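> Take a look at the following structure, please.
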Amino acid sequence: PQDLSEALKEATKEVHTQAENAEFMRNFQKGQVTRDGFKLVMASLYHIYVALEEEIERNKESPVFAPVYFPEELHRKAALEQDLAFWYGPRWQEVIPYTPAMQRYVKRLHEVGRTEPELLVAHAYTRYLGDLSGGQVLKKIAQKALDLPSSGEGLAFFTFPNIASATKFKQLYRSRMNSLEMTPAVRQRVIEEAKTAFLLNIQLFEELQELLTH
Ligand code: HEM
């Protein structure tokens, strides 16, 4: 369509369903998520956001990204650090896994941020708008299945404290995305990069599912 935000949503409808159908995600949705499985998901998110946010900081003043730069409202690294200290303990940095599928995702994020910055918006869209939009449903399931202790920690990732209304922010973020100026060639590569982002998540899900079935 005309608006990039609408173009992205329509172009990734197929791959989003592919993600919903992923065996690992099917189990999650059926409420069949285990503590070991959830831990792997949180570790994955930590590596992904560390890379994404490092690249966002590198390109925050570039015209290809500045319009969608919302550090305070969206940053997730600190929240994940808090969560991993709960899930993996005080020495989480020394024990969290960093698997090949996690590395493939991180590698692409760095390649984009360092050599193809104009495509970073595709990854910011896929991750941020995705976790913002589906965070409520994804969290509700986890907490009711994890039966975790009332220790007030472990799920900070699912709350964006600097966004008072997800509805208002998503409209603003979409408006900013649509304000970005890019050639038709770039626009097509951004759309493709968004699909690539979903595929990287899907391959990660497949790897995690394999690691858990031994
Ligand atoms: C367990 C599987 C998943 C569930 C159940 C889920 C759920 C949701 C929900 C409820 C929405 C809101 C749709 C609407 O009402 O307009 C959504 C949007 C979205 N999701 Fe997911 N999601 C899943 C996996 C993923 C994955 C793996 C990604 C990518 C990392 C992702 C990226 C997105 C994006 C980018 C949107 C924004 C759509 C837009 O442009 O409006 N989701 N998701």
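Sequence positions for chain A are given in Swiss-Prot numbering; the residues included correspond to 10-223, in order.
Quick check of the header: X-ray crystallography, 1.5 Å.
For all residues, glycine too, the Cβ spot is worked out from N, Cα and C.
According to Swiss-Prot:
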type	residues	note
BINDING	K18, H25, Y134, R183	heme b binding site
MUTAGEN	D140 to A, H, N, F or L	Inactive as a heme oxygenase but active as a peroxidase
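Are these features on the surface or tucked inside, and what touches them?
Taken residue by residue with DSSP, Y134 (heme b binding site) is part of a helix. Neighbours of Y134 (heme b binding site), defined as other CB atoms within 10 A of its CB across all chains, total 23.
Packing around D140 (mutagenesis position) is summarised by its Cβ count: 18 other Cβ atoms lie within 10 angstroms of its Cβ, all protein chains included.
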> In Å, rounded, how far does the Cα of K18 (heme b binding site) sit from the Cα of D140 (mutagenesis position)?
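Between the alpha carbons of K18 (heme b binding site) and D140 (mutagenesis position) there are 14 Å.
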> Measuring Cα to Cα, how far is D140 (mutagenesis position) from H25 (heme b binding site) in Å?
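One finds 13 Å between the Cα atoms of these residues.
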> Considering only the recorded positions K18, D140, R183, which possess a Cβ situated under 6 angstroms from at least one atom of ligand 1?
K18
> Can you name the residues of this chain that are 6 or more positions from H25 (heme b binding site) yet have a C-beta less than 8 Å from its C-beta?
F207
> If you count, for each of the binding-site residues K18, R183, the other Cβ atoms lying within 10 Å of its Cβ, which residue has the minimum?
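Checked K18, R183; of these binding-site residues, fewest Cβ neighbours within 10 Å: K18.
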